[PDB]
Amino acid sequence: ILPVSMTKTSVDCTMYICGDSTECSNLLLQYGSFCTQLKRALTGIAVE
Amino acid sequence: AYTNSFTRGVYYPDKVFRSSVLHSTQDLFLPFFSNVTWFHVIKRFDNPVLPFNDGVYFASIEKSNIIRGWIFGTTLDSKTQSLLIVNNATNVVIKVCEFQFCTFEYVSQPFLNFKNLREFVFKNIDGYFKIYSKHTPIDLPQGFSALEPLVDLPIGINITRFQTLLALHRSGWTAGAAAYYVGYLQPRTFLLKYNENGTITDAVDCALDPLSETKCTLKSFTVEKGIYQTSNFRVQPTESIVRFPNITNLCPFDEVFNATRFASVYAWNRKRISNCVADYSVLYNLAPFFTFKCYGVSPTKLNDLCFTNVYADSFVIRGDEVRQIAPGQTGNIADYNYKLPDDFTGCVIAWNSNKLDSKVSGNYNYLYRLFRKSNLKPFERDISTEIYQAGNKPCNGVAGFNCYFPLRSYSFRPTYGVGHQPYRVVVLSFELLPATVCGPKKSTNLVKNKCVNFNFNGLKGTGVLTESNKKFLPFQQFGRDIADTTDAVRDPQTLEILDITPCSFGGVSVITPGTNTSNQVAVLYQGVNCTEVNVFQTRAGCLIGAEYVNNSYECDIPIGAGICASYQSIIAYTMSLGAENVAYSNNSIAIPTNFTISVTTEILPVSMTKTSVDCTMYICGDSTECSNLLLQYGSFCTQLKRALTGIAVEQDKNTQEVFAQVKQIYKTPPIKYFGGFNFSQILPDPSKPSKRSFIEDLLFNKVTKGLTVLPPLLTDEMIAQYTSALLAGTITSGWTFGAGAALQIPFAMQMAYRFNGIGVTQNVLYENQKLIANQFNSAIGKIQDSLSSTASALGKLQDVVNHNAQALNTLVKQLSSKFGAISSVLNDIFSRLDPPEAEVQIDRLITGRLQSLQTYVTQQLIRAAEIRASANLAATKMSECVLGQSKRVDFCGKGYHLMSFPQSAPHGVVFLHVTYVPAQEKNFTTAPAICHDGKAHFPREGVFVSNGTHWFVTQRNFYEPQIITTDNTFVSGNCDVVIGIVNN
Ligand SMILES: *[C@@H]1O[C@H](CO)[C@@H](O[C@@H]2O[C@H](CO)[C@@H](O)[C@H](O)[C@H]2NC(C)=O)[C@H](O)[C@H]1NC(C)=O
Ligand SMILES: *[C@@H]1O[C@H](CO)[C@@H](O[C@@H]2O[C@H](CO)[C@@H](O)[C@H](O)[C@H]2NC(C)=O)[C@H](O)[C@H]1NC(C)=O
Ligand SMILES: *[C@@H]1O[C@H](CO)[C@@H](O)[C@H](O)[C@H]1NC(C)=O
Ligand SMILES: *[C@@H]1O[C@H](CO)[C@@H](O)[C@H](O)[C@H]1NC(C)=O
Ligand SMILES: *[C@@H]1O[C@H](CO)[C@@H](O)[C@H](O)[C@H]1NC(C)=O
């Protein structure tokens, strides 16, 4: 056996951190490009 | 009546310059392609007053200056401030005085098919009035115009109303024919582009269109054809649902209030009320209480607040003595019978009961404490009927002088007045120390087939609440799944379970072809039902804007679950694999007669933008305080630097393995006599000044602080020279220069050796030398054209250069991540903050940046390993493809390998592999064996095929018949094993 694929998992940083909480998500948006680079890395995982 | 506002309102945000860079900003902006009302001027007069709101983009088709000035105000008196602008005979006058149709004045420069335009901006953004002016000689027409900033005036006033003013003509009045338009600014993000001079050329609002969002994400006005992640679909909970037991039972409030006879005030009855639901809304609606006072609790939060326990204190007192039941208030009842704490958080309820608690002969059953020894401490209760010693003589249990019974009876008679009527009083003590005491909370009816927010016995979440036909054990309240997430819950009063499935949120992507091709877009939603969001439902989600096709074509833009969309509107479909072809055969053979020598670009990243980070300089700069603070945090910085040095030495050694595979440097003579195989685009021309290949030139012009970039040990020139040496070896001397000296060997016989490698005799080459040469050179020309005209030819190198680039870019922007402080320079923190807290915040900020750098170098090592493996593959395939022939399939490109030619590239390599690709098979005849004289004759290497007339021995891959001699056939057994063999 050679494993071929994982389950590609594009995790939204905002959903992961605050869910649908508008106040928490808005506060998260202040924090910077953390979620941006994380999502880009995860999408890189998926496209790979 | 309505018309398109088109593309007006774009302006420079402030007085900063940007050179050929794209910035996205978030302020109040005018929407694009907006449907704006059209005005008319001609006996109907339209004189409306436009509301300022948050601001307006006000442009005028103005000639000869009919429009003069505006009036801003709300009340038109001295309480408010009004701004007035006029343009008298010389100049433009800016004033602020309280005219009844002085505080501020200003002076500007003198001003001294549609043709003239005057654009103005009314912005009041945090008290700022940024001024812009743009006039250009020319339904707002199709065109482009930006508004340069002139003055940013911090007026600091609120604007809501504005209106333009006209003037008649004196020379009798004449009104011109024109139309003006007013939009509105909203918070939205644009895509600014600046030219090589530094002016705005093209602008796109992000959320204007799906294509606009694609442009906003990709930071370009040109976008390749493909699928791009945009956002995530947020399913909004339709309704809020709450479900509690709170069954009728509720709390036994009635038994306390509606009791027959209460206990007296001195021995007031304390009832613990708990494990029930409050219904205080009845008490307010009761309207039968003479006194209703709540001190520490207000009715708004009273009915929806939880407390540990609530106690029901009830008794009967007189009307005049009701008022002593109050925190702070004292007296004969509030000191000896029952004292409220001065912090009484609760309610006081009292009502008249002269009907029940008054007997005609005198109701003497309700008593008080008249005269008590001292005052009472909190939570003290004097029920002692001890005879008072009001003097010196001890009371030996008998009454008399200085010996009185501490309890006296109320004179409750119906004839008595209002104050002497028995007023039944109930006090509910509110205190909090577990929450078994709650109010109604409103059990809201549930919904079905909708993911909403719910409150099931104190549990909250989002997911669809649908019918479920599972039977779970009665005592268990709710369940969970393998991943511990809740999947069902029991609602009280029905005892039925509802299966909870995760709500239907998913990502948002836009299927959009290249802007050079079209501009129609469609939106894909990840795992979203089409009934909650023309509209088509995929196996992967809901597709909006495209039309599904029963016919299936070849996939080009993956959508999801095999759905793929191609251009016609943009049509989507389940992807078609291809053409069902293979015709399995028993007695049928086919012998190829022709082929193509395709040449395919193969791309491998080799190097990265290697860097070393001074940790102290990175985090602090030249700040001595910050350096002194940081150096005490340990050798994390040393780990960082040394890991980066490992990266750099790894990069150099990969480069050496790739290029300096041979220490001896062979050279290409200016006399490039290859017998008609011109390699000018790959081999640097001695006439070319910088000794670089034209393909390298195409590559290089196609491809595009506080940190360093170390030069490669082998510069671009030296790498090119290494590649030239490799080419010279593998061409003039062939593959052996890897194993030692470049043993010279003529090129035609080297290719003959290669065909012997793939199973072809050198005679086949010699008969095909010229034609394969022409095919190869034409293929080289196709390579030239493809690399020159193909933006996707450099996908891998261009993206790895990217990955490095935006890695460093997120690195530098991380320094711009403020983390909630005032200034990243330590001086402002120290000057406006206490030094002790300034130090701690400094530590927090620097440790955040340190974590960021560690994370960056973490992924830098990740690509270090990845591209290191890739470059190992690159060296291996120069060994197997340049330094020899590879037996490996799909390793020197697609198919049997023939030859390879390395080429230099920025931080990587590019190859032109010669991969053998057959074509045009021809279908033939064969027999298992040929039996001659009862003897089976087999070719040593070939296969007997017959075209229909004669038997021939030929090649396994091609039809080259020859005479079956005694040197190709061998003596081995007989023919008696094969079935159906023929005698030939
Ligand atoms: C494969 O087919 C091509 C067909 O294009 C052959 O090339 C032609 O050969 C004839 C014979 O001299 C020329 O007159 C044509 O000009 C050629 N056409 C082209 C486009 O080059 C080629 O010879 C065939 N090769 C084999 C091995 O069968
Ligand atoms: C090789 O010969 C066989 C002869 O049976 C071919 O099989 C048929 O080819 C015709 C040609 O179009 C088809 O219409 C038939 O459907 C084929 N038969 C079957 C059962 O599918 C075969 O196609 C030939 N192969 C080549 C490459 O020419
Ligand atoms: C007395 O009993 C009635 C039932 O008829 C109830 O509705 C009411 O709330 C009770 N009185 C008070 C003060 O709660
Ligand atoms: C090979 O290519 C070069 C450059 O495209 C061209 O000048 C030359 O004529 C071609 N043919 C030969 C035989 O060199
Ligand atoms: C089969 O090949 C031989 C060899 O050239 C040729 O003489 C013969 O005519 C061919 N048969 C047919 C039917 O073309």
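Numbers here mean position along the shown chain, with the first residue as 1.
Recorded method is electron microscopy, 4.6 Å.
Yeah, the Cβs are placed from backbone N, Cα and C, and that goes for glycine too.
What Swiss-Prot annotates here:
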- B:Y368 to F (Swiss-Prot position 453): Decreased HLA binding to NF9 epitope. Increased binding affinity to human ACE2 (MUTAGEN)
- B:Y368 to F (Swiss-Prot position 453): In strain: B.1.1.298 (VARIANT)
- B:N375 to K (Swiss-Prot position 460): In strain: Omicron/BA.2.75, Omicron/BQ.1.1, Omicron/XBB.1.5, Omicron/EG.5.1 (VARIANT)
- B:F401 to V (Swiss-Prot position 486): In strain: Omicron/BA.4, Omicron/BA.5, Omicron/BQ.1.1 (VARIANT)
- B:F405 to S (Swiss-Prot position 490): In strain: Lambda/C.37, Omicron/BQ.1.1, Omicron/XBB.1.5, Omicron/EG.5.1 (VARIANT)
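Mapped onto this structure are the features recorded in Swiss-Prot.
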{"residue": "B:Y368", "record": "mutagenesis position", "DSSP class": "strand"}
{"residue": "B:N375", "record": "variant position", "DSSP class": "coil"}
{"residue": "B:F401", "record": "variant position", "DSSP class": "coil"}
> Looking at the variant positions B:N375, B:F401, B:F405, which has the shortest Cα distance to B:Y368 (mutagenesis position)?
Replying inline: B:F405
> What same-chain residues, at least 6 away in sequence, bring their CB to under 8 Å of the CB of B:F401 (variant position)?
Replying inline: B:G391
> Does anything in the same chain, at least 6 positions from B:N375 (variant position), have a Cβ under 8 Å from its Cβ, and if so what?
Replying inline: B:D335, B:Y336, B:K339
>> Applying a 10 Å Cβ distance cut-off over all chains shown, what neighbour count does B:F405 (variant position) have?
In response: 14
>> Among all protein chains shown, how many Cβ atoms are found within 10 Å of the Cβ of B:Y368 (mutagenesis position), not counting that one?
In response: 23
